[PDB]
There are 2 protein chains.
Amino acid sequence: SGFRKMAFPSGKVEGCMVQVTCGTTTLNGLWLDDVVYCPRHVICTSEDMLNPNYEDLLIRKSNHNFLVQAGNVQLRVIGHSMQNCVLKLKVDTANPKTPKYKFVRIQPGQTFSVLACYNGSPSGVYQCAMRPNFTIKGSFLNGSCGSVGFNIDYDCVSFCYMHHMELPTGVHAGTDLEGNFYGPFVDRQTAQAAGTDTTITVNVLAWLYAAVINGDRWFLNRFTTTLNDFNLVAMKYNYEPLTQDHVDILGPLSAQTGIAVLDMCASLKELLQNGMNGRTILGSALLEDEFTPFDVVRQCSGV
Amino acid sequence: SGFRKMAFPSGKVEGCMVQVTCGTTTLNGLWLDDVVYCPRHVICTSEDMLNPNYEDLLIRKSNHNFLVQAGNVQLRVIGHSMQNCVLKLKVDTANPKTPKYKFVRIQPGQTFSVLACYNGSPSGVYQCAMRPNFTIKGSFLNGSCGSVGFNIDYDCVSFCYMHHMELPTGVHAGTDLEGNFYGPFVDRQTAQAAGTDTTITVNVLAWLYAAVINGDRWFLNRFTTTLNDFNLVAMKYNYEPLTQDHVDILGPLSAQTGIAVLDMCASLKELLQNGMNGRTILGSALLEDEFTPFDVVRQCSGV
Ligand SMILES: *C(=O)[C@H](C[C@@H]1CCCNC1=O)NC(=O)[C@H](CC(C)C)NC(=O)[C@H](Cc1ccccc1)NC(=O)/C=C/c1ccccc1
Ligand SMILES: *C(=O)[C@H](C[C@@H]1CCCNC1=O)NC(=O)[C@H](CC(C)C)NC(=O)[C@H](Cc1ccccc1)NC(=O)/C=C/c1ccccc1
């Protein structure tokens, strides 16, 4: 028993982290085979933060402008290119620690582990969800760029996030590993706003099932609702619409607990309209939406 | 900026996990140099559970009754001994991945990272605190015994916890790596109940400082209190007494924010007496007590 915000074991990714310096700017790089991936804004100066044209800063760079350090071993850069908002630095050594890996782009509402690093050295690991507005609520300080997000399936690391920036609201924005930003953000010093966020309804339901599996039952009731009547309540509270595919995805948790999805929806509607009246669910006084149905099944395997 | 429950990178410990089987019972072991450490209840059977004489059970075992597997490689057990509630299995191979390490026993109120494992294979990593009643609120299923808790300083792994059991309340109990239980628990079958828990006051104050560092300021006030008057309120709400050493430990966070410790205590008193009136702090509607002052400093480093 127990339910915790759990990250994937980070060992396979730790072996991929290097330090990339260009000018007086240092950040993190991801070393896979003979390529190091890093945010392209490593080539920017104090003087070009509002109007940066990145082909040219790049055209004006040479291979020797990039110092790549793996531990205390210097890697020789033998080629450089831009891929959207990331740089690909070809180095003269394939990383012997390269895991089996994939570059996947994730969907809002999906979760991943972040390995926070500074100067190529990992600091900590934690779980994040991609918000409906394509930001993430992380923990990132100056020097955290090149910190990657990932999932692991058996021995294959699916990289999904590279960190680039913090917004004025304190939330975080980045790219997939092809260098394409999540959301309407750009790698400039512009104060940018994300759109309005919403709550990931299917995840809240999954976490309620986690609660039941773990013995928290006080919020259950006889009642059931229709999908239509639930979604009318959901939109009033800034919750995302629940689709039939969401209902289907919750099937296995529904079967394990014997609580029909639309029954659990009736509990959620009451929680939304009444609050908790001083009680907690799995140690929380708020409704939690950063656990996917997969996250619950993986962790609550067998109770 | 940002504040998350963050675990240490788990790579160094992943390289130490093995699978230990004796009879029909499989659990995890910790392989350091030429010794594998595991819970001694691996040698118990279905019908000796309520009070095994472990020491009778061990004299009846031989080296070949213990099968140890590191990945896909069987390790030969060449010796076995009991140290309190753990077993030391001497193997014929020193683990080439052994980090610099220490066996430390932690205090209630301190935190550590848990690498949850099954069949010698790591599943996830998360942060735990040792409760004042010597339990931990973890996520542990059947097969997770022998999973370890640890902190990392520089590149030295300080192991502090090995998992043994779940209490009827759903919380978890284990030993240090010398096999001595945290708290009044035994690796046998009784009606084991935790003693009454309390909230870790110094940690709540540390987390309030993290909140300020991260721009959550609504709970601040212009009052200050005396340590005596605060501790009278703390005792009323099941909070641990705040000592002058606690105030001293909070010094650096006090200086960084310019909020004197006893001023922050005045905010905490009002939070305890009024609640939050529907507001949140660092995304929480409850007062969080599983971040130490060190956890905050290390993460809210330089704003
Ligand atoms: C890379 O390591 C770094 C990480 C972020 C910086 C520190 C805070 N948390 C982080 O994750 N990424 C950047 O520095 C990035 C470089 C750009 C994309 C070229 N910039 C930022 O993240 C933010 C964007 C921003 C700009 C203006 C307002 C609000 C957000 N830049 C800053 O935070 C700097 C703000 C600043 C500096 C000096 C004086 C006043 C304000
Ligand atoms: C080792 O892997 C295992 C992990 C725990 C078991 C599964 C639940 N979560 C865990 O962390 N540790 C044990 O199995 C341990 C072995 C003892 C110490 C020799 N036992 C337990 O953790 C609990 C103790 C307990 C016993 C009775 C009531 C409450 C708690 N044992 C059980 O959970 C088994 C309960 C049970 C089994 C079969 C029928 C009815 C109840």
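Numbering of chain B is taken from Swiss-Prot, so the residues present carry the numbers 3264-3566, in order.
In case you wondered, yes, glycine gets a Cβ from its N, Cα and C as well.
Taken from Swiss-Prot, the feature active site, for 3CL-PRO activity covers B:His3304. Within the same chain, residues at least 6 positions away in sequence whose Cβ sits under 8 Å from that of B:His3304 (active site, for 3CL-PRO activity) are B:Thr3288, B:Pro3315, B:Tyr3317, B:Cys3348, B:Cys3408, B:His3427, B:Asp3450.
According to Swiss-Prot, the active site, nucleophile annotation covers B:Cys3408, on the basis of experimental evidence.
Within the same chain, residues at least six positions away from B:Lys3353 (variant position) with a Cβ under 8 Å of its Cβ are B:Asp3297, B:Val3298, B:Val3340, B:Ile3341, B:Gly3342, B:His3343, B:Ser3344. Among the sequence features in Swiss-Prot, the natural variant B:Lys3353 to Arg is noted as follows: In strain: Beta/B.1.351.
Per Swiss-Prot, natural variant B:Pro3395 to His is noted as: In strain: Omicron/BA.1, Omicron/BA.2, Omicron/BA.2.12.1, Omicron/BA.2.75, Omicron/BA.4, Omicron/BA.5, Omicron/BQ.1.1, Omicron/XBB.1.5, Omicron/EG.5.1. Secondary structure at B:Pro3395 (variant position), taken from DSSP and collapsed to helix, strand or coil, is coil.
The Cβ of B:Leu3468 (variant position) has 27 other Cβ atoms within 10 Å, all protein chains considered. Looking at Swiss-Prot, you'll find the natural variant B:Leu3468 to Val noted as follows: In strain: Zeta/P.2.
Selection of the recorded positions B:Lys3353, B:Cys3408, B:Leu3468 by a Cβ distance under 6 Å from ligand 2 yields, in sequence order, B:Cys3408. Annotation for B:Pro3395 (variant position): same-chain Cβ neighbours under 8 Å, separated by at least 6 residues, are B:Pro3371, B:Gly3372, B:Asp3460, B:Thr3461, B:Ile3463, B:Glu3503. In this view, B:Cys3408 (active site, nucleophile) is surrounded by 25 other Cβ atoms within 10 Å of its Cβ, with every protein chain counted.
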